[PDB]
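Structure first, then comments.
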Amino acid sequence: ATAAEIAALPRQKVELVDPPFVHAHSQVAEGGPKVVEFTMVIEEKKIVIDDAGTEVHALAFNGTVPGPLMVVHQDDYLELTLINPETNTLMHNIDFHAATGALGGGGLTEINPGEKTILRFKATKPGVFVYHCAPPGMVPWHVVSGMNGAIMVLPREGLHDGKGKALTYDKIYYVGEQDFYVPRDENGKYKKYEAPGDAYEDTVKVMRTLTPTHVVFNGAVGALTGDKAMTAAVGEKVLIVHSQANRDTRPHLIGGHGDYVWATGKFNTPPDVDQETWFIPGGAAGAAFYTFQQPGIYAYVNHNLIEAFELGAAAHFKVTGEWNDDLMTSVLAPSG
Amino acid sequence: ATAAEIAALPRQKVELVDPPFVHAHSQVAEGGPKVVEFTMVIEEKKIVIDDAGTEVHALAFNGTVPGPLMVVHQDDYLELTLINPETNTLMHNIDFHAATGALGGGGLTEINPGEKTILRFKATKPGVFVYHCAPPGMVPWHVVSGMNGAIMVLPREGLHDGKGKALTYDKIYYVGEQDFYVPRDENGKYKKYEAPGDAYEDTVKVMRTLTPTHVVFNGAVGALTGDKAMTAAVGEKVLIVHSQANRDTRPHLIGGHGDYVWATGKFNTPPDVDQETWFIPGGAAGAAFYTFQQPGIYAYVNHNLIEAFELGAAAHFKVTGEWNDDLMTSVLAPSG
Amino acid sequence: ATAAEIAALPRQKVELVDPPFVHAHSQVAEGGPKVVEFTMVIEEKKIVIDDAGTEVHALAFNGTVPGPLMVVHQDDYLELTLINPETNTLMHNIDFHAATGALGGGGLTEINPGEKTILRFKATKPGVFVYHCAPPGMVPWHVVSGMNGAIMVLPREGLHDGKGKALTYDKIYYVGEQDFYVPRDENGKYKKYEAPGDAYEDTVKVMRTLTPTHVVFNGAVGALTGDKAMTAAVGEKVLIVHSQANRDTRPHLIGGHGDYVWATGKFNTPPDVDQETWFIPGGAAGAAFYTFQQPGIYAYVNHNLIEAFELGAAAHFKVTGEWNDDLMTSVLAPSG
Ligand SMILES: [Cu+2]
Ligand SMILES: [Cu+2]
Ligand SMILES: [Cu+2]
Ligand SMILES: [Cu+2]
Ligand SMILES: [Cu+2]
Ligand SMILES: [Cu+2]
């Protein structure tokens, strides 16, 4: 595929939305290969991660933790414009696990504050993939400061089950799970700092215990609950993309299932079926497809329940519709 | 199906047995869909989890850690009478990962001391599934106090491998693996408590380290050894169902293999074959089918060997039969 | 086979090479079943594992951490002469996860210093498999002192994909991954000891935290980087065997992929494809097949990036050939 051929390809500017929502895209590919264009500005900002007012100096793609989901189709080109404003203090870059060469793009995208860059790569393999910042010598620090996201490379023909039947979701959500390592003082109280770099040494010591102080979805404890609870209706088919750029996770839809789960995140690997709890290793994304059958609230969790309910890794679904007494019924409600 | 059609179905009352054993069942379903009735009384009890006498207040389905294995076939209904006696001190409920709606059943089964409830759900998918107590605001604590078990939903046609060939076991065992988090004093010695609640605060601290003090099969270090060692014979086909409601495990039969392993625990997902070590993520059950070929003693372990041999996650099998020198032989015994 | 048939099989002595290199072998078996003979001498020695002079009393098959890769074909026999020199201080043995009976061989190979032993086993199942020392009552201690390696049991007809098309590698590397648990004094300085057994009690205390001090490839921080980077050329097909005898890992080729990954390490289990990050549970080996498409430096890591970049679990590949701008191009280089 020649430079001339690539330059002749149609282009499409895409407008990214904040997780857990996903920008407008089509499941089945519309026409031949294109160059899909994205722009993200890096925001270094304080985020409050729990109800005790614990802060993290987030290093945030598009200003969010996680960074937003980019959707392309197999054999499209993803062309990202990454911007590091003068109002930042650190060098940043970006590695796409979906990309091939130069460490996933990080070797070609190192930008000081004030600089920008434009990277283009061919999305040759279908699936969900992590992307994350990885500056040489400070890789884990940037990743666990929230500097990671994910992309989805859909097949041209959209999603299919193991045996070739089409799988079409009505809804898609992107859950980015984040392990945070927040230093404490001698009273076991979390510390605050004036600059990202001020926390480095204290944080690194915590990182080395391999024990996160917080494990959260969408940047904070309770982030995807209440006003930000995910929604569905009985009969709706929903795709849940889940990433974790540094640490293992075991997602589980409480009250539901993973009807089809690409646990590895890769669409050419046939999915697992009828899943109670799936497993996504650190440095990967997975995706699960589920048709809701019951109304009510669901909890969506990392099913190490200490991580879910002590450390923060719990989100809700609010589902509307009619209760099914065949699937489940209270024959005798709680009573003496 | 309608309420009338479910009412017309035959009902079978099952007598549960204590782990690692499993109640009488047939592998291939007998007749059409049944309503399968189980009763479990919750017992808040002091249990000893090691040879030193370290004690935990178990919150125990049917009085055991793990709770017993319930066995039904696909499209059967599981009807559970759950009873929380007046002598208990906490509210409990049950979540069936196999079930659909109301958080797996937890939203419909919250019973205080002196209360009972009857939950029915349709067993729509074949596999092994975790069940566990999950009271809102107190979820992980009930689980890591041993309030969990598993069920198996057999395919109506019994087990098959990935290519449609039937797999009939001679015997089945259920290994519930438990992570315990036991408070220590300033000498590093484990603390005892008067009531379940008294332990709460100290325990949650240990829980947050994500580092169990004990990792055990059937409620205690060495519980499945000595005259409680599991047993087999050369040529015998054994299904080992393994569950972990809170934390990852990596089961390994030392001296053997997992000939067919549904690592995800779901029978519609083709099993892995010829396994040395398989992986079960916290909040799931898996199952391994193995035909014994050599006599002698085997250790069945979680293959983090520190967890197996320091923390308690080791069981034995005693196997009768003739040694196969073709498979293995000492050409030269330990000698100068 | 019959007694005479086994006795009549060819015997072939093979010379081992140190990891990450692998001894001469054919992918397609050459002739009928063979008794493949190997010799390993056990070395107990102090090794430095980091840039700060930190020591471990290594317990090392063939004098290396990991022990060397042994390569046979399915239904060959592996015949190991294991030697424990009189200069050593500890009893050792060997467990092959690939073998059937006597705990994988440990029961038949317990050799005191001044002793040797010859074990033969039939390699009945194709795959990569952990081996490790395992003396009753001191199993994890020998393993986390580096006394572990792997073997590869190739299909007689070499490797295939899920469709049965041949996969032939140009090169094979073996990355053995090691969790070390090095004691520290109260100032946080790593302690040193005169003999292996002097470190035992302190080391077990560190092991029980389940938190390694170091996670390394080939026995040391940086052992497979710089001038010891592994090598390839664009268009070369490489198999990467990876083992972890005690603890989970999640291998990732930074800048590349795992085109075919036998994550379970078993060749009769179809490989996953297009992998970003794969998962190998503690107590197993896995294998990844990749065709390099881009020149330059790659980082091969455990993608818990803290383990990779704080704790030592990072390797390099140095790759020759011509850049492919179709796959990846810098449209605009880092600029103000
Ligand atoms: Cu960054
Ligand atoms: Cu990465
Ligand atoms: Cu309970
Ligand atoms: Cu659950
Ligand atoms: Cu040893
Ligand atoms: Cu082992």
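Following Swiss-Prot, chain A residues are numbered 40-375, in order.
How was it done? The header gives X-ray crystallography, 2.1 Å.
Including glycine, each Cβ sits where the backbone N, Cα and C put it.
Under the heading Cu cation 1 binding site, Swiss-Prot lists A:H131, A:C172, A:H181, A:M186. Listed in sequence order, the residues of the same chain lying 6 or more apart from A:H181 (Cu cation 1 binding site) and placing their CB within less than 8 Å of its CB are A:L98, A:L129, A:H131, A:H171, A:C172, A:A173, A:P174.
Residues annotated as Cu cation 2 binding site in Swiss-Prot: A:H136, A:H171, A:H342. A strand conformation is recorded for A:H171 (mutagenesis position) in the three-state DSSP classification.
Quoted from Swiss-Prot, the note on mutagenesis experiment A:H171 to K is: Loses nitrite-reducing activity.
Swiss-Prot documents A:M186 to E as a published mutagenesis change and attaches the note Contains only a type II copper atom and fails to catalyze the reduction of nitrite. Counting only same-chain residues at least 6 apart in sequence, those with a Cβ under 8 Å from the Cβ of A:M186 (mutagenesis position) are A:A97, A:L98, A:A99, A:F100, A:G106, A:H131, A:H171, A:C172.
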Short-range recorded positions relative to chain C, from A:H131, A:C172, A:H181, A:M186, A:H342, with Cβ separation under 8 Å: none
Fewest-neighbour residue among recorded positions, criterion Cβ within 10 Å, set A:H131, A:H136, A:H171, A:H342: A:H131
Residues from the binding-site residues A:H131, A:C172, A:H342 that lie close to chain B, Cβ under 8 Å, in sequence order: A:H342
Secondary-structure category, per DSSP, in which A:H131 (Cu cation 1 binding site) falls: strand
A:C172 (Cu cation 1 binding site): tally of other CB atoms within 10 A of its CB: 30
Contacting recorded positions for ligand 1, chosen from A:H136, A:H171, A:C172, A:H342 when the Cβ sits under 6 angstroms of any of its atoms: A:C172
